Every structure is written in structure tokens, then in C-alpha cells.
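As C-alpha cells, the structure follows; a few thoughts come after it.
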Amino acid sequence: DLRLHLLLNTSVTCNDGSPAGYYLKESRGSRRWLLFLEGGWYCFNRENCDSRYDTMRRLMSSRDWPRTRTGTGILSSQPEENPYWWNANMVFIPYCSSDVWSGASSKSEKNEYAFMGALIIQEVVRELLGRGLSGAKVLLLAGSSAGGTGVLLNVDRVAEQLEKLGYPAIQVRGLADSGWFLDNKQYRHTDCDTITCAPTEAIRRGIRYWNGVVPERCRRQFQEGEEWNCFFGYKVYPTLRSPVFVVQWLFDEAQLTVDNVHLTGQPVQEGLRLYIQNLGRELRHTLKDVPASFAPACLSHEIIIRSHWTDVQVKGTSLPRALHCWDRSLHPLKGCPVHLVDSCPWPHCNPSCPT
Ligand SMILES: COc1cc(-c2ccccc2)nc(N)n1
Ligand SMILES: *[C@@H]1O[C@H](CO)[C@@H](O)[C@H](O)[C@H]1NC(C)=O
């Protein structure tokens, strides 16, 4: 069980002005720290943020959070569930800023909501240094779905923060799970309300609404008004200096959702078949030069904090093994691969996919 700590700096808030926070379980004999970012879509204007506040409030406020939370998957402390990092210090940072962990804007008399995701990460790191993070050797910033994209947007800033506070010996790394999207053509198409708004347009509006921030090198390449590009992994990843391991289903359920694909009634005709085969090929292509990656040919969404994350294999190697091999490479390894991308072209052509 990880136990809740609300941030001591009460100016760093969730959407509704309530204090943000984190769940922590220490491991006194370890110098490894795992900070995990929760996901859960986003909202980009007053009307659709108000809708989210009615029926997804724990993603916008801490007033109802529980005092503890069970560590699952990579946040588990039992070697059987977590062969990778079971003895690490474990941190779960709830997502209550609806801004893909990018915002830096306070609630005020001209802002109904606060969007402080980027500042929430920075403040969690600050306060953890007084609880043991000052003695760490490796800080792994992990995340799933919107939290996976948030890793890509924040890993280099965390590294810069620790360097300027005087801790250059801590190695900062990233683990981005299910946050690697494509700004591709949709299967069927509409004009930008909430759902008809393609991600590129919804993110462009989000950024102005949240006062979003993106990594510096990427910001300098794309420049004013085009920062939305840095929310797409294959565009921001080449600009990053910290080592980042990428986990991505080739047929991600959230990617199909934004593409207006619904697999139902099961009779796939030629146009949809070619669309789905082309999406898998495109995702494979963006990963060819990512040396640390795990990309199975499955229709699913998220993996690393799920209890049975040990079951899926690519070319005979599990995800927890691939992550251990990555640890060893950061000291090519015989029988310990780090780049694992399926080549078969249809969902579930890998027999180990989640059912
Ligand atoms: C779970 O919902 C989402 C949506 C998006 C996203 C949408 C448009 C552009 C870039 C990213 N990203 C993540 N990581 N999660
Ligand atoms: C509290 O957080 C705000 C916003 O990030 C920051 O401006 C301020 O310096 C912080 N105060 C302390 C004491 O860390």
C-alpha cells in the first residue's frame, strides 16, 4: 500500500483549487525511485471541463481521494508480480490537472480552473528530496496513456531541475506507456464540438487554455503556434536527451478511437482492413530507430501497472525482462534484447496478447 501525502505548497493545485499530491511507499535499502504519472484523457474548454467535473471528478480534485492505494504491476513490491523493480521506492502521482501534464496556470478571477500538471511534477520531486530522493542513483519517470505522453513532455525538465538543485549524480530516465500517438488521417472524418475535434485541433486549443509548456528543444524547432507537434512522440522523442523506453501497442484502442474506428459486429471489409494494416505499419516505422522499445501486435490500452503485465511477450521476451536488459545496457547484450517490435500485421497475431 502507498499512502497519500498532499503537497505542502498549497499553491500547486488540482483543477478545482484543491491541493495536488502523491502516494508514497519507501524502501529504505534502495536507491532506485519510480514516479508514475496516471493518465485519463484531458479537457480543453470551459464547457467540456464542466462536463468532466460532474462525472470524472477524482481526475479534477483531491477532496475525495482515499488515504492509501495498492501498488500494482510495476508499482508492486512482490517479486512474483514485479520481477523488474520490486524493491524500489514507489510513487503514484494522481492526474488531477486534465492537461496531459503540460500546464502551468493558476485558478484566478479570469480562470475558472487551474492547469498545473507540469508544476505538479516539479513540486513532487522537490518535496521527495527531503524524504530520501536526495540519495537516489536512478529516478525513473513512468506513465500510462496521458501520463505516458507526460513522460515525454517532462523527463528532460526533471533532469534539469535536479542538475540546478545540485544533484548531478542522480540518473533521470523515462518509461512512456501507451502515450505514442500518430496525427494520421481518420477512417471517417468530421469538423471540430468535443468528439468531432481531431486531436491536433483539440491539443492546439488545449495549449492556449492551459498555458501549456513543452520541451525546450522541440519548442525551438516548431516555434510559436505549432507547439502542439511536441505532443506527438515521433516528433518530440528525437529532441530528448534523457534515455526513454517506449511501450506501445501497435493497435492502441485510444488511437483507434481518435481515428473513428469501431471494431464491432465483426465483418471487416477491405477498406477497413487496409486502414488497420496501414496503421500498424506506420507505428512500426516510427519505432525503427528507437533503441529501447516494446511494441506488440495487440488491440489493448496501457500495461505497466496492470497485474498481469508479466504475460505478454515479443519474440519470446517479456516486458519485465526487456526493462531489466535496458537497465544492464545503461551500465549489445547476448540474449538480453532491448528493442522488441512485432512484425506481424493484424491484431492478436501475437498469441500472448491480453484477452
Ligand atoms: C488517453 O488519452 C490520451 C490522448 C493523447 C493525445 C491526444 C492528442 C495528441 C497527443 C496525445 N495522449 C495521451 N497520452 N492520452
Ligand atoms: C510554490 O509553488 C509555486 C508555483 O510553482 C512557486 O512559485 C513557489 O515558489 C513555491 N513555493 C515554495 C516555497 O516552494
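Sequence positions for chain A are given in Swiss-Prot numbering; the residues included correspond to 88-279, 281-419, 428-451, in order.
Per deposition record, X-ray crystallography, 1.9 Å.
The backbone N, Cα and C atoms fix where each Cβ goes, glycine too.
In the three-state DSSP scheme, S232 (mutagenesis position) falls into the coil class. Residues or ranges marked as active site, charge relay system by Swiss-Prot: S232 (among others).
For the recorded site, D340 (active site, charge relay system), the DSSP three-state label reads strand. Feature annotation from Swiss-Prot assigns active site, charge relay system to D340 (among others); the stated evidence is experimental evidence.
Residues annotated as active site, charge relay system in Swiss-Prot, with experimental evidence given as evidence: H389 (among others). Take the CB of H389 (active site, charge relay system) and look out to 10 A: across all protein chains shown you find 19 other CB atoms.
Recorded in Swiss-Prot as a mutagenesis result, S232 to A carries the remark: Abolishes enzyme activity. Unable to mediate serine depalmitoleoylation of WNT proteins.
Sequence-distant neighbours of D340 (active site, charge relay system): residues of the same chain at least 6 apart with a C-beta under 8 Å from its C-beta are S265, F268, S388, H389. Applying an 8 A CB threshold to same-chain residues 6+ apart, the list for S232 (mutagenesis position) reads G126, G127, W128, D264, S265, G266, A342, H389, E390. Chain tracing stops at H419 and picks up again at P428, leaving 8 residues unmodelled; the C-alpha atoms of these two are 12 Å apart. By the rule that a residue counts when its Cβ sits under 6 Å from some atom of ligand 1, the recorded positions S232, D340, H389 yield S232.
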